[PDB]
Number of protein chains: 2
Amino acid sequence: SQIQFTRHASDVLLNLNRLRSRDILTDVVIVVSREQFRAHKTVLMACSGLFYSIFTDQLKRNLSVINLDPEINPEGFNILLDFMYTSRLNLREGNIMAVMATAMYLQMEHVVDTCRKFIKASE
Amino acid sequence: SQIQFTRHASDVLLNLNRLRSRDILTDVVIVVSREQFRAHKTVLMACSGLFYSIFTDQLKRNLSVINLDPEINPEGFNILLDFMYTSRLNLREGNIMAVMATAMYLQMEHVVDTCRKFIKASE
Ligand SMILES: Cn1cc(C#CCn2cnc3c(c(-c4ccc(O)c(C#N)c4)cn3CC(=O)Nc3ccncc3Cl)c2=O)cn1
Ligand SMILES: Cn1cc(C#CCn2cnc3c(c(-c4ccc(O)c(C#N)c4)cn3CC(=O)Nc3ccncc3Cl)c2=O)cn1
Ligand SMILES: [Ca+2]
Ligand SMILES: [Ca+2]
């Protein structure tokens, strides 16, 4: 008989995005081609099987820079990082394949499943 | 026309609680009477006006221990910390006043408002 606050998690997440936008307590840079994106390892770990697997390792947890593979589309990554911090996924025919490839690489099932639904719902 | 993932923020928050429960990337201890609670400053800042005000200050951001006032009820704090990381508030006649005093101190409006509703809904 606890009281569930349906909007609390969204409120937290939006505030974490504000922290990211002000570089407050960010602790890692993700390098994708010529792009650098700062973020919070905790959020990355909470949103991605790949990042979880990297930073849960006692040896790799202290890394401050992670390089993603050169074949990763930087726009795909930016779209997924924004999703991580906002719950909103900008998905369009022009980017679905990049988003889906990136979400598979990052090990983000809900997004991959949604890309499947997008595909199934397009002609 | 972005796709909103209604459960994403909750999924993130639950994973952040798992990180807390394993002391992964925790960076502060909150001391309330004889109790010590480890947490993530980012989450505290995202959930509390008091903690936001403390750690947004460039001078106090690097603190690893925060002492709360001796008159703060440690159970009230534990209840609110759990709420921060789960969205679930364990509110009962036996603890409402402690929870509400602690939520006012921590500057958590939604919880304070809910305590008001609890009061208004009790005889
Ligand atoms: C080839 N391929 C593989 C896949 C996959 C997969 C499965 N998977 C695994 N790990 C994941 C997640 C998601 C996740 C979370 C919210 C989302 O909204 C989405 C989306 N969207 C994803 C996060 N974490 C990491 C994780 O659990 N942290 C964790 C575990 C235990 N204690 C503490 C921590 Cl922090 C996830 O989906 C997709 N394609
Ligand atoms: C005497 N009294 C005062 C009050 C109050 C108040 C107002 N207040 C202020 N700051 C707050 C919050 C809540 C909050 C969030 C989710 C919740 O579910 C609840 C609850 N529940 C609370 C969080 N933050 C901190 C904040 O905004 N971080 C922030 C701001 C800008 N960029 C980055 C960051 Cl991280 C808040 O409610 C209540 N009683
Ligand atoms: Ca490579
Ligand atoms: Ca005092």
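By the numbers in Swiss-Prot, the shown part of chain B spans 7-129.
According to its header, this structure was worked out by X-ray crystallography, 1.6 Å.
Each Cβ is built from the backbone N, Cα and C atoms, and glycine gets one as well.
Cβ-based neighbour count (10 Å, all protein chains) for B:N21 (mutagenesis position) stands at 17. Among the mutagenesis experiments that Swiss-Prot reports, B:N21 to K is described with the note: Abolishes interaction with NCOR2 and HDAC2, no effect on interaction with CTBP1 and transcriptional autoinhibition; when associated with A-116 and 376-Q--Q-379.
Cβ neighbours within 10 Å of B:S59 (mutagenesis position), excluding its own Cβ and spanning all shown chains: 12. According to Swiss-Prot, the experimentally introduced change B:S59 to A is described as follows: Abolished ubiquitination by the SCF(FBXL17) complex.
Under a cutoff of 8 A between CB atoms, and with a sequence separation of 6+ in the same chain, B:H116 (mutagenesis position) has no neighbours. According to Swiss-Prot, the experimentally introduced change B:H116 to A is described as follows: Abolishes interaction with NCOR2 and HDAC2, no effect on interaction with CTBP1 and transcriptional autoinhibition; when associated with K-21 and 376-Q--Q-379.
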Assigned conformation of B:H116 (mutagenesis position) - DSSP reduced to three states: helix
Where the C-beta lies under 6 angstroms from ligand 2, the matching mutagenesis positions among B:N21, B:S59, B:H116: B:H116
In three-state DSSP terms, the structure that B:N21 (mutagenesis position) belongs to: helix
Distance, B:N21 (mutagenesis position) to B:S59 (mutagenesis position) (CA atoms, angstrom): 25
